[PDB]
Amino acid sequence: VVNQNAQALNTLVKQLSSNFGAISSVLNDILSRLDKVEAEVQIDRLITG
Amino acid sequence: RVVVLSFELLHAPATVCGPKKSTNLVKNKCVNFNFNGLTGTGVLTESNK
(Lines of atoms letter the chains of each structure in order from A and count residues from 1; the text may use other names and numbers.)
(Lines give C-alpha, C1' and ligand atoms only; values in the text may rest on other atoms or scores of the structure.)
Protein backbone atom coordinates (compact mmCIF):
# COMPACT_ATOMS: atom_id res chain seq x y z
CA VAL A 1 0.00 0.00 0.00
CA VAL A 2 2.96 2.35 0.67
CA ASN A 3 4.75 1.24 -2.53
CA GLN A 4 1.65 1.63 -4.78
CA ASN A 5 0.97 5.19 -3.57
CA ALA A 6 4.69 6.18 -3.85
CA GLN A 7 4.77 4.72 -7.41
CA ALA A 8 1.59 6.60 -8.45
CA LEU A 9 3.05 9.92 -7.19
CA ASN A 10 6.39 9.22 -8.92
CA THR A 11 4.54 8.54 -12.20
CA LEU A 12 2.58 11.80 -11.74
CA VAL A 13 5.77 13.84 -11.07
CA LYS A 14 7.65 12.21 -14.02
CA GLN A 15 4.74 13.15 -16.34
CA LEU A 16 5.68 16.87 -15.88
CA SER A 17 8.87 16.08 -17.90
CA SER A 18 6.81 14.98 -20.98
CA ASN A 19 6.41 17.30 -24.02
CA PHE A 20 2.94 15.94 -25.06
CA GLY A 21 3.89 17.25 -28.56
CA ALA A 22 4.89 20.78 -27.43
CA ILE A 23 8.40 22.18 -28.27
CA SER A 24 9.38 21.75 -24.56
CA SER A 25 8.30 20.22 -21.23
CA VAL A 26 9.22 23.56 -19.56
CA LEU A 27 6.45 26.15 -19.38
CA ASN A 28 8.64 29.16 -18.50
CA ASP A 29 10.97 28.29 -21.43
CA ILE A 30 8.05 28.44 -23.94
CA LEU A 31 6.96 31.78 -22.38
CA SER A 32 10.58 33.05 -22.47
CA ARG A 33 11.08 32.05 -26.15
CA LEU A 34 7.73 32.99 -27.74
CA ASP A 35 5.35 35.97 -27.76
CA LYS A 36 1.76 35.31 -26.56
CA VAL A 37 -0.06 34.33 -29.79
CA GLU A 38 2.35 31.47 -30.60
CA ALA A 39 3.14 30.50 -26.97
CA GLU A 40 -0.52 29.57 -26.18
CA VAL A 41 -0.53 26.95 -29.01
CA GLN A 42 2.28 25.12 -27.13
CA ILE A 43 0.72 25.72 -23.63
CA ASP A 44 -2.55 23.98 -24.76
CA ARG A 45 -0.65 20.71 -25.56
CA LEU A 46 1.04 20.74 -22.13
CA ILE A 47 -2.39 21.44 -20.50
CA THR A 48 -4.06 18.57 -22.38
CA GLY A 49 -1.36 16.03 -21.45
CA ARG B 1 23.54 40.25 -48.23
CA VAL B 2 22.10 37.58 -45.93
CA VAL B 3 23.01 36.44 -42.43
CA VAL B 4 21.35 33.48 -40.73
CA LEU B 5 21.80 33.38 -36.97
CA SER B 6 21.09 29.76 -36.10
CA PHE B 7 21.21 29.10 -32.34
CA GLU B 8 20.94 26.26 -29.79
CA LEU B 9 19.43 26.42 -26.30
CA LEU B 10 19.04 23.60 -23.69
CA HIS B 11 21.82 21.05 -24.25
CA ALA B 12 24.79 22.53 -22.30
CA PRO B 13 25.98 25.59 -20.25
CA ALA B 14 25.19 28.95 -21.86
CA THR B 15 27.85 30.49 -24.12
CA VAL B 16 26.08 33.53 -25.68
CA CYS B 17 23.72 35.77 -23.63
CA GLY B 18 21.90 39.15 -23.65
CA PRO B 19 23.45 42.35 -22.15
CA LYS B 20 21.28 42.54 -18.97
CA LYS B 21 23.26 43.09 -15.74
CA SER B 22 23.74 40.42 -13.02
CA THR B 23 22.32 41.31 -9.57
CA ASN B 24 23.70 40.77 -6.10
CA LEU B 25 22.86 37.19 -4.92
CA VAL B 26 19.89 36.84 -2.49
CA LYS B 27 19.82 33.84 -0.09
CA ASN B 28 17.23 32.43 2.37
CA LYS B 29 14.29 34.43 0.83
CA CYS B 30 11.76 33.42 -1.86
CA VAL B 31 12.97 35.08 -5.14
CA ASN B 32 12.69 34.71 -8.87
CA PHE B 33 16.05 33.68 -10.36
CA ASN B 34 18.07 33.31 -13.55
CA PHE B 35 21.42 31.46 -13.69
CA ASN B 36 22.73 31.21 -17.31
CA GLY B 37 19.07 30.93 -18.58
CA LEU B 38 17.99 28.35 -15.96
CA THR B 39 15.00 30.28 -14.49
CA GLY B 40 12.36 29.79 -11.78
CA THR B 41 11.03 30.93 -8.40
CA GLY B 42 12.42 29.52 -5.12
CA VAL B 43 14.34 29.97 -1.89
CA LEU B 44 18.11 29.84 -2.59
CA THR B 45 20.37 28.42 0.18
CA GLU B 46 24.06 27.67 0.85
CA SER B 47 24.64 24.08 -0.40
CA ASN B 48 26.94 21.29 0.82
CA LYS B 49 26.49 19.12 -2.39
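What you see of chain B is 509-557, where the numbers are those given in Swiss-Prot.
Technique stated in the header: electron microscopy, 2.6 Å.
Cβ atoms are placed via backbone N, Cα and C, with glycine included.
Among the mutagenesis experiments that Swiss-Prot reports, B:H519 to P is described with the note: Increased resistance to human covalescent sera neutralization. Residue environment of B:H519 (mutagenesis position) contains 5 other Cβ atoms, counted within 10 Å of its Cβ in all protein chains.
Under its natural variant annotations, Swiss-Prot gives B:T547 to K the following note: In strain: Omicron/BA.1. Note: B:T547 (variant position) has non-local neighbours B:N540, B:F541, i.e. same-chain residues 6+ apart with C-beta under 8 A of its own C-beta.
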